[PDB]
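Here is the structure we will look at, set down as structure tokens.
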Amino acid sequence: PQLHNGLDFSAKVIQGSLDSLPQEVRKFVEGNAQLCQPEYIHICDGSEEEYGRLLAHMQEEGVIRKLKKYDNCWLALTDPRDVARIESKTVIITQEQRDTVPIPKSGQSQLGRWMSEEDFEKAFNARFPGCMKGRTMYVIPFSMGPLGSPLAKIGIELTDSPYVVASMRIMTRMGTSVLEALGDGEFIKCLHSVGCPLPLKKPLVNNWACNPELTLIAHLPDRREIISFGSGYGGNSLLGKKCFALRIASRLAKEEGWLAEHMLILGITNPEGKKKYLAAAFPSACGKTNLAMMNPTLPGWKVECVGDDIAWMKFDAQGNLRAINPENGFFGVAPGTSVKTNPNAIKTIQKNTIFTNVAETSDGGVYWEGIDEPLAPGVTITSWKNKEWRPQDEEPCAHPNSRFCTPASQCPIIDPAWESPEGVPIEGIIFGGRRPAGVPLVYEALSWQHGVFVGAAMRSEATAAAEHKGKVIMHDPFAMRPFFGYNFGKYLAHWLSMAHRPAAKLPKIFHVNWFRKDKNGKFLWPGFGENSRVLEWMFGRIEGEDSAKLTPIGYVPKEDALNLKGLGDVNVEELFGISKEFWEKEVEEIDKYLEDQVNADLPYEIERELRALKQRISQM
Ligand SMILES: Nc1nc2c(ncn2[C@@H]2O[C@H](COP(=O)(O)OP(=O)(O)OP(=O)(O)O)[C@@H](O)[C@H]2O)c(=O)[nH]1
Ligand SMILES: O=C([O-])C(=O)[O-]
Ligand SMILES: [Mn+2]
Ligand SMILES: [Mn+2]
Ligand SMILES: [Mn+2]
């Protein structure tokens, strides 16, 4: 026992029992309770009753609003400083810097942010002591991956935000049954605070508790800890998602021989009754959710959704690359979603869905740019800034990175194997990003090694998912730049090593560009459901169809190999144009980037593919 009261927080528990927790779980809750000083401790059970109480609570505190037009949907509006990921405040702590990022040749590293353990100690101690005064500490037991599955990973998140609790119930498998599966086994330790101890020294904007000045999202892979302070936005506060299932998991995957990637998983069935699964890595806000849920325009084709954002993959005993989606919902970008672009999303989000930073209509619905739906007379709009909004201002009505948070089981095309603990077999991997110039609609890699180099070479216009402005063209290898848990050079060698596995059925690798623009500045390709025409070509190439032509950058479809019927007006010359001037500059920029940023940790096979590409272009 103790010598006084001291450390027994039993009297403060308003739901559950510290005694019913596994020993290591109890030490985790109580040690941080003593540090953060919450007024109450709520051990989540994941039940419908509890969700209703949390929602009712948040509605009484002005944190969310009911959207009366839909069935159990809610709107939350944030402080405008707390709207996206902050890559410059996201850090990984290792003893040696080289374990986290390659030591660059000349400049600062863009492949992660390393912080020493001693420096993190000073930052932690300046933030967390007493940070939950007057608040409830919620204890969230959650599973990444199907519950009870051997490949699932379990975490415990402590947080003082009911908004985080509600969203974690949608995005993970959460509650009492997870604790029963965990037993006395290992768990990922997740600690979150909005960083606003009561009484408030500073008044809150839109009732949204956050601390932008002190915001810090830290990862400690050696201790299996994620520590996040000051932000409520989902990417920073839903610690099972980016922090756990990409950053921590990518290091675990390196150590254990699997992969954790920023990829969708879809199944596509053709008119002949054959179905294949594909994975695709596009950077944030570059089309993964719209592809994973696509409504194909080609008759006889069907797409089903396994996951839209995170894939965990491993070769099985038979040599098949098998993937699971570790998430339980979709946390998708709202603006641009409409009946014409993503009708399957529209059907999904009309019930049991939490919206953040979209507009509200006066009849209790939602609005955002590109929704493409007229309102009835008399209906008015309130912007995400909680202001009257007319369609002839300059501010958009919904934040560019506003999101819906919706259960995956509600998607009309959710794949029947999406909770299969054995995973689905991946037969192709797709890379791509926002390239307005030079990069053709689709090409295929020449080999496994060339395909890894294609992922390493990815570049893309910046988006609103993070703090980057200007629409400039940035490097984003494998769509994982903000998400590497460890040295990117070692990550490349891990990928390349997969071709050494016995009986490994390596998937085909493709690169796409939906975003090429003409001299006018409008897209050459209609995209969305029409991307089915590109997937058809990939499907045939996986079956071995002689439908490709060899080019300096890879294989591209032969003339008339793509079904272009019904479009007709598509400029095929510009969509597949390979300019030598463009690609000479492209290889130079890739060379400079890899040489500076990966330096001594660049695998030889990647350097060899760079040299070979440079030679093929020079012979044009
Ligand atoms: N022109 C064009 N735009 C697209 C296409 N697909 C998606 N978009 C737009 O790109 C934006 C981002 O699309 P998403 O599918 O949400 O992006 P994501 O890859 O899932 O992004 P994260 O969830 O942040 O990882 C949306 O507003 C879409 O409307 C396309 O095929 N063509
Ligand atoms: O939130 C996301 O999924 C992102 O930023 O990629
Ligand atoms: Mn993402
Ligand atoms: Mn998405
Ligand atoms: Mn090799």
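Chain A uses Swiss-Prot numbers throughout; the residues present, in order, are 3-622.
Looking at the header, which is where the method is noted, we find X-ray crystallography, 2.0 Å.
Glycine is treated like the rest: Cβ placed from N, Cα and C.
Annotated substrate binding site per Swiss-Prot: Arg87, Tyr235, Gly236, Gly237, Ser286, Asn403, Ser404, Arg405, in sequence order, evidence recorded as experimental evidence. Per Swiss-Prot, mutagenesis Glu89 to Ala, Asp or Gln is noted as: Abolished phosphoenolpyruvate carboxykinase activity; decreased affinity for oxaloacetate. As a published mutagenesis entry, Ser90 to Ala appears in Swiss-Prot alongside the note: Decreased phosphorylation and increased acetylation levels. According to Swiss-Prot, the experimentally introduced change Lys91 to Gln is described as follows: 3-fold decrease of affinity for phosphoenolpyruvate. Taken from Swiss-Prot, the feature Mn(2+) binding site covers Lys244, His264, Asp311. Feature annotation from Swiss-Prot assigns GTP binding site to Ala287, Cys288, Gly289, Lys290, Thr291, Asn292, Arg405, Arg436, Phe530, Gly531, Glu532, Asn533. The active site feature in Swiss-Prot is assigned to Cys288. As a published mutagenesis entry, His477 to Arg appears in Swiss-Prot alongside the note: Destabilization of the closed state of the omega-loop, resulting in decreased capture rates for the weaker binding substrates associated with catalysis in the phosphoenolpyruvate to oxaloacetate direction.
Mapped onto this structure are the features recorded in Swiss-Prot.
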{"residue": "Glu89", "record": "mutagenesis position", "CB count, 10 Å": "18"}
{"residue": "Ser90", "record": "mutagenesis position", "CB count, 10 Å": "11"}
{"residue": "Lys91", "record": "mutagenesis position", "CB count, 10 Å": "19"}
{"residue": "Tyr235", "record": "substrate binding site", "CB count, 10 Å": "23"}
{"residue": "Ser286", "record": "substrate binding site", "CB count, 10 Å": "25"}
{"residue": "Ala287", "record": "GTP binding site", "CB count, 10 Å": "22"}
{"residue": "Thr291", "record": "GTP binding site", "CB count, 10 Å": "24"}
{"residue": "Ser404", "record": "substrate binding site", "CB count, 10 Å": "26"}
{"residue": "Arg405", "record": "substrate binding site", "CB count, 10 Å": "26"}
{"residue": "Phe530", "record": "GTP binding site", "CB count, 10 Å": "21"}
For this session: Taking the Cβ of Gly236 (substrate binding site) as the centre, count every other Cβ atom within 10 Å, in any protein chain shown.
Result: 22
For this session: May I ask which of the binding-site residues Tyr235, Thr291, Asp311, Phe530 have a CB within less than 6 Å of any atom of ligand 4, listed in sequence order?
Result: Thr291, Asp311
Exercise. So which of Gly237, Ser286, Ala287, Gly289, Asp311, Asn403, listed as binding-site residues, have a Cβ under 6 Å from an atom of ligand 2?
Worked result: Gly237, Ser286, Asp311
Exercise. Can you tell me how far the Cα of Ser404 (substrate binding site) sits from the Cα of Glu89 (mutagenesis position), in Å?
Worked result: 18
Exercise. Which recorded positions (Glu89, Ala287, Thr291, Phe530) fall within 10 Å of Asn403 (substrate binding site) by Cα distance?
Worked result: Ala287
Seminar exercise, completed: Reading the DSSP string in three states, the entry for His477 (mutagenesis position) is strand
Seminar exercise, completed: As a whole number of Å, the Cα atom of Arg87 (substrate binding site) is distant from the Cα atom of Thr291 (GTP binding site) by 18
Exercise. Same-chain residues six or more away whose CB lies under 8 A from the CB of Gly289 (GTP binding site)?
Worked result: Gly434, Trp516, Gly529
Exercise. Are any of the binding-site residues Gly237, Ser286, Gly289, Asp311 near ligand 3, with a Cβ under 6 Å from it, and if so which?
Worked result: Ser286, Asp311
For this session: Please report how many Å separate the Cα atom of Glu89 (mutagenesis position) from that of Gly237 (substrate binding site), as a whole number.
Result: 11
Problem set entry | Entries of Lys244, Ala287, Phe530 (binding-site residues) sitting next to ligand 1, with Cβ under 6 Å as the cut-off | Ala287, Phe530
Seminar exercise, completed: So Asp311 (Mn(2+) binding site), by the Cβ count within 10 Å over all chains shown, scores 24
Exercise. Using DSSP and three states only, what is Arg405 (substrate binding site)?
Worked result: strand
For this session: Quick one: among the binding-site residues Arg87, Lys244, which has the most Cβ atoms sitting within 10 Å of its own Cβ?
Result: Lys244
Exercise. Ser90 (mutagenesis position) to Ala287 (GTP binding site): how many Å between their Cα atoms?
Worked result: 19
Exercise. Whose Cβ, among the recorded positions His264, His477, has more other Cβ atoms within 10 Å than any of the rest?
Worked result: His264
